Amino acid sequence: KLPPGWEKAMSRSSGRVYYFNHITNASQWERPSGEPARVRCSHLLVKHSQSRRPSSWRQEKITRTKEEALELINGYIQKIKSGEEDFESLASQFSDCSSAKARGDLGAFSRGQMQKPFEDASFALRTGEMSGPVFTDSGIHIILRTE
Ligand SMILES: C[C@H](O)c1nc2ccccc2[nH]1
């Protein structure tokens, strides 16, 4: 009996159980703690060549592959989790969304407004929690639920 979307798994490298959320792609060692009309989220977007618009304020022509975008996302998540970098800092510097200029903040939103995988992950995140890689037609997202 775990919160929405969580399941038990076993580490291949360590053998210790961990928890994975199939809506948010979050993964963690600790057992998860546990819906509002609106949530507030920030995100860091890494676009790729198959993004709906392969262009951003960082790059007129985004040419990186989906796999390359995912590896960038993976490295940002690693540095956020290690404390080496802050989400807001990486979003401001590297997000391919115009919300980079607001440290990735998108403001508050309801169901029905965002692309569905983004929405589902946002609403399955607890306040303060961060997603793993979330895939949409825009690219690949790291989502931070702030409210
Ligand atoms: C103080 C902060 O937690 C932090 N985490 C780090 C990870 C790698 C290198 C430097 C780092 N500084």
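Numbering, chain A: per Swiss-Prot, residues 6-39, 51-163 in sequence.
A Cβ is built for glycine as well, from the same backbone N, Cα and C atoms used for every other residue.
There are 14 other Cβ atoms within 10 Å of the Cβ belonging to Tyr23 (mutagenesis position). According to Swiss-Prot, the mutagenesis experiment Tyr23 to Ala carries the annotation: Reduced affinity for KIF20B.
Annotated domain 'PpiC' per Swiss-Prot: 52-163, in sequence order.
In Swiss-Prot, a published mutagenesis experiment is listed as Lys63 to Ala, annotated Loss of peptidyl-prolyl cis/trans isomerase activity. No effect on the interaction with IRAK3/IRAK-M. Abolishes IL33-mediated increase of IRAK3/IRAK-M protein levels. Neighbour density for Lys63 (mutagenesis position): within 10 A of its CB lie 24 other CB atoms from the protein chains shown.
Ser71 to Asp or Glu appears in Swiss-Prot as a published mutagenesis result, with the remark: Loss of peptidyl-prolyl cis/trans isomerase activity, nuclear localization and cellular function. A simple way to gauge crowding: the CB of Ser71 (mutagenesis position) has 13 other CB atoms within 10 angstroms, across all the protein chains here.
With a cut-off of 8 Å between CB atoms and residues at least 6 apart in sequence, the same chain places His59, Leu60, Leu61, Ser72, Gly120, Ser154 near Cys113 (mutagenesis position), listed in sequence order. Secondary structure at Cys113 (mutagenesis position), as computed by DSSP, is coil. One mutagenesis experiment named in Swiss-Prot is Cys113 to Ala, and its note says Loss of peptidyl-prolyl cis/trans isomerase activity; decrease in DNA repair of double-strand breaks by homologous recombination slightly less efficient than that observed with wild-type protein. No effect on RBBP8/CtIP.
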Q. Between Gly39 and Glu51 the model skips 11 residues; how long is the Cα-Cα span in Å?
A. 13
Q | DSSP helix/strand/coil residue counts for the domain 'PpiC' (52-163) | A | 39 helix, 28 strand, 45 coil
